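Accompanying notes for the structure given below.
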Amino acid sequence: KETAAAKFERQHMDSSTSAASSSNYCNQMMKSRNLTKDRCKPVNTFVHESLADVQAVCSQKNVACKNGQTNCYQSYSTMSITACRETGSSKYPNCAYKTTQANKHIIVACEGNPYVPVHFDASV
Ligand SMILES: [Cl-]
Ligand SMILES: [Cl-]
Ligand SMILES: [Cl-]
């Protein structure tokens, strides 16, 4: 089974580019990151920053998570992100995603030693 930290990396890190550059980015990335295997994951954000910058968020502003737990952290700076969301019509196994590039603060839940991101909670 995948570790929580590794799953966060796979689902949420895309340090290879500064920003999405195509409306097809999400279709391609959701597929390549294996997020469309048995079901189309309906919502997923990729962060276009270094892994180190994202990991560093775990020592930034501590905030409550959506679920009320208190191991969430909001990045001090905005980050380049691409939000992927299934279109209303998207139908597995032909997943279809809207790509929305933005620069926003991220909020991640952190856990472990090392204390690293394990969930992407939200952007603002
Ligand atoms: Cl784990
Ligand atoms: Cl995989
Ligand atoms: Cl997400």
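Residue numbering in chain A adheres to Swiss-Prot, whereby the residues present occupy positions 27-150 in order.
Keep in mind that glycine also has a Cβ here, set from the backbone N, Cα and C atoms.
Swiss-Prot lists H38 with the feature active site, proton acceptor. The number of other CB atoms found within 10 A of the CB of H38 (mutagenesis position), across every protein chain shown, is 19.
Residues or ranges marked as active site, proton donor in Swiss-Prot: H145. Sequence-distant contacts (6 or more apart, same chain, Cβ under 8 Å) of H145 (mutagenesis position) comprise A30, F34, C91, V134, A135. Annotation note: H145 (mutagenesis position) sits in a strand segment as assigned by DSSP.
Counted within 10 Å of its Cβ, the other Cβ atoms near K33 (substrate binding site) come to 13, all protein chains included. The substrate binding site annotation in Swiss-Prot covers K33, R36, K67, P68, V69, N70, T71, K92, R111.
While the structure shown retains the original residue, Swiss-Prot records the mutagenesis experiment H38 to A with this note: Loss of activity. In the three-state DSSP scheme, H38 (mutagenesis position) is classed as helix.
According to Swiss-Prot, the mutagenesis experiment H145 to A carries this note: Loss of activity.
Within the set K33, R36, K67, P68, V69, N70, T71, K92, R111 that the record links to substrate, no two Cα atoms are more than 22 Å apart, and one pair reaches that distance. For the binding-site residues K67, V69, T71, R111, a Cα to Cα distance of within 10 angstroms from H38 (mutagenesis position) holds for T71. Neighbour list (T71 (substrate binding site), Cβ cut-off 8 Å, at least 6 residues apart, same chain): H38, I107, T108, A109, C110, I132, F146, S149. Its Cβ placed at the centre, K67 (substrate binding site) has 17 other Cβ atoms within 10 Å.
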